[PDB]
Amino acid sequence: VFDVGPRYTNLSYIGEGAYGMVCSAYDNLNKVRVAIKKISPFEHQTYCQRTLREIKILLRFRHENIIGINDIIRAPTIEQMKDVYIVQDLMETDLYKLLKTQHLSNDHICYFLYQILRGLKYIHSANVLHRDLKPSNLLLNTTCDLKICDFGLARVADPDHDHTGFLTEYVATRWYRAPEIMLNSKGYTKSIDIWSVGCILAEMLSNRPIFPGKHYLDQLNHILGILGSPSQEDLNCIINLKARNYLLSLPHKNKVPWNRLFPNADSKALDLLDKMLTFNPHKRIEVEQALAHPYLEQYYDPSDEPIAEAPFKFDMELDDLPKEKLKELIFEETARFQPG
Ligand SMILES: Cc1cc(-c2n[nH]c3cc(NC(=O)NCc4ccccc4)ncc23)ccn1
């Protein structure tokens, strides 16, 4: 069932996830095609938490490089609400699909990276982390406008509670995971997103994922295979006994030069890549620094890189709420879109 009538008709498949599906549809009010994401999260607490976070975040945000929510469709009562549909702008493709079919020139890479970082500056200024940046979540049109989508794994930043043990399970897409995820981090600091952006830049440079780990620890094998052995100083910052012991046990690995991996890339793009793909998250470049990097000099304009008016100042505290209370919160958050 894709129950979005009567305003939205002539449905066509786009993609799907574990508990949702996105289709294109014709909007019979504005006479334009739109994207509609059906979400069916109510049987699981975790899915309810993610759905609620995405809706709350996207409804507060207003930025050219971030997908918005134009409409939310759901039943008039909690009892009758089994699914929720989110209406968004329809784009033409995503960076994942684009990279299967063509090699991007440097000036397209530069302009796309600029937009990713512009959008990320706004997200981070709101004290929010995206936590699942990857090519399929970067939507594009023929005018080369780029929008960040899929905030289902987003969280309010919590650097004071980022610590976790060695080899702790993680939810976000493997290939875009920072090394610290596998060593000592829950992915609750802004630096997690900068690593993912670095991976995306590398992927735009060669049309191949830079660290295609086949399984959980293999992801760290791929990262260390290019960055080489971490310095003593970086090891001194590693926190966990088990993470330190693991890294000290490895044979010495020298770094693979970015210009040997990417022999046709712009030298300024590789300098910025090096700074985003820095092993130690405390030394990794921040979003505002990345925007100010010489690679992006032609687009850099802090006056035209807006920040959020209303950041999320507190944790949402959804972790111990039962799925029934979360359904009530999702119902209340979506009430503004009901007729009348
Ligand atoms: C033709 C085309 C359009 C789009 C596209 N336009 N607008 C969109 C909005 C969204 N939103 C969105 O939240 N997508 C992620 C998702 C989808 C389904 C299940 C779980 C997560 N996704 C794709 C799109 C993406 C790719 N090709």
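Since chain A takes its numbers from Swiss-Prot, the residues it shows come out as 16-355.
If you check the header, you will see the structure was determined by X-ray crystallography, 1.7 Å.
For all residues, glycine too, the Cβ spot is worked out from N, Cα and C.
Annotation source Swiss-Prot lists domain 'Protein kinase' at 23-311.
Under the heading ATP binding site, Swiss-Prot lists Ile29, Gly30, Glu31, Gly32, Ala33, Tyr34, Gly35, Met36, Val37, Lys52, citing experimental evidence as support. The number of other CB atoms found within 10 A of the CB of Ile29 (ATP binding site), across every protein chain shown, is 15.
One mutagenesis experiment catalogued in Swiss-Prot, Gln117 to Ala, is accompanied by this note: Reduced affinity for DCC. Strongly reduced affinity for DCC; when associated with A-123. Non-local neighbourhood of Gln117 (mutagenesis position): empty, since no residue in the same chain at least six residues away has a C-beta under 8 Å from its C-beta.
Every protein chain considered, the tally of other Cβ atoms within 10 Å of the Cβ of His123 (mutagenesis position) stands at 15. Quoted from Swiss-Prot for the published mutagenesis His123 to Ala: Reduced affinity for DCC. Strongly reduced affinity for DCC; when associated with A-117.
Sequence-distant neighbours of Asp147 (active site, proton acceptor) (same chain, 6+ apart, CB under 8 A from its CB) are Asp165, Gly167, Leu168, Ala169, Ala187, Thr188, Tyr191, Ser211. When secondary structure is read from DSSP and collapsed to three states, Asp147 (active site, proton acceptor) falls in the coil class. According to Swiss-Prot, the feature active site, proton acceptor maps to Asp147.
Reduced to three states, the DSSP call for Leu155 (mutagenesis position) is strand. If you take the C-beta of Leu155 (mutagenesis position) and look for same-chain residues 6 or more apart in sequence within under 8 angstroms, you find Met106, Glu107, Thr108, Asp109, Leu110, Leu113, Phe127, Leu161, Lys162. Under mutagenesis, Swiss-Prot gives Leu155 to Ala with this note: Reduced affinity for DCC.
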Find the shortest Cα-Cα separation between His123 (mutagenesis position) and the binding-site residues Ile29, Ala33, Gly35, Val37, and name the residue that gives it.
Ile29
Out of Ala33, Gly35, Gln117, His123, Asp147, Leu155, which recorded positions have CB atoms lying under 6 Å from ligand 1?
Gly35
Indicate the candidate from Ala33, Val37 with the smallest number of other Cβ atoms within 10 Å of its Cβ, considering only these binding-site residues.
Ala33
Considering all pairs of residues in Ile29, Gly30, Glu31, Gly32, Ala33, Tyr34, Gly35, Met36, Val37, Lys52, annotated in the record as contacting ATP, what is the maximal C-alpha distance expressed in whole angstrom?
15
With every protein chain in view, what's the tally of Cβ atoms within 10 Å of the Cβ of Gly35 (ATP binding site), excluding that atom itself?
22
Cβ contacts of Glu31 (ATP binding site) (under 8 Å, same chain, 6 or more positions away):
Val37
So, in DSSP terms, is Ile29 (ATP binding site) helix, strand, or coil?
strand
